[PDB]
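In what follows, a structure is listed as structure tokens, so that the remarks can point back to it.
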Amino acid sequence: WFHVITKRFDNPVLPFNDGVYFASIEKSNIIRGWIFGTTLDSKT
Amino acid sequence: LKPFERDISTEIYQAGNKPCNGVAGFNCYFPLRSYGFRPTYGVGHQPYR
């Protein structure tokens, strides 16, 4: 659970094991989008 | 190999137990090579799509 209000703004680079369930109880329409990567340096 | 694996690797690999770290010399065979596609040999060497 992450709450955004330090700056209380968690956005660390999270694992992606087999799929993800993502939910948002939001109002600021801060939903945009997402990275996905494995090597981060052109290995793939 | 793997199901649906894309191999466009162009960085030098560690062969044997000699770390290269960008030297492309001993134990550092560069992973790419190119064909000799000339109309010289028979069918066993010419391209197909």
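Heads up, chain B uses Swiss-Prot numbers, so what you see runs 461-509.
Using N, Cα and C of the backbone, Cβ positions are placed for all residues, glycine too.
Database features, via Swiss-Prot:
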MUTAGEN   B:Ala475 to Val  Increased resistance to neutralizing antibodies
MUTAGEN   B:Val483 to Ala  Increased resistance to neutralizing antibodies
VARIANT   B:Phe486 to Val  In strain: Omicron/BA.4, Omicron/BA.5, Omicron/BQ.1.1
VARIANT   B:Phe486 to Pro  In strain: Omicron/XBB.1.5, Omicron/EG.5.1
MUTAGEN   B:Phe490 to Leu  Increased resistance to neutralizing antibodies and human covalescent sera neutralization
VARIANT   B:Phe490 to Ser  In strain: Lambda/C.37, Omicron/BQ.1.1, Omicron/XBB.1.5, Omicron/EG.5.1
VARIANT   B:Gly496 to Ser  In strain: Omicron/BA.1
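Within the set of recorded positions B:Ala475, B:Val483, B:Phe486, B:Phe490, the entry lying nearest in space to B:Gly496 (variant position) is B:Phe490 (CA atoms). For B:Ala475 (mutagenesis position), the same-chain residues that are 6 or more apart in sequence and have a Cβ closer than 8 Å to its Cβ are B:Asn487, B:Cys488, B:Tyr489. Long-range Cβ neighbours of B:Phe490 (mutagenesis position) (same chain, at least 6 residues apart, Cβ-Cβ under 8 Å): B:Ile472, B:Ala484.
Non-local contacts of B:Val483 (mutagenesis position) by the CB criterion (under 8 A, 6+ apart in sequence, same chain) comprise B:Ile472.
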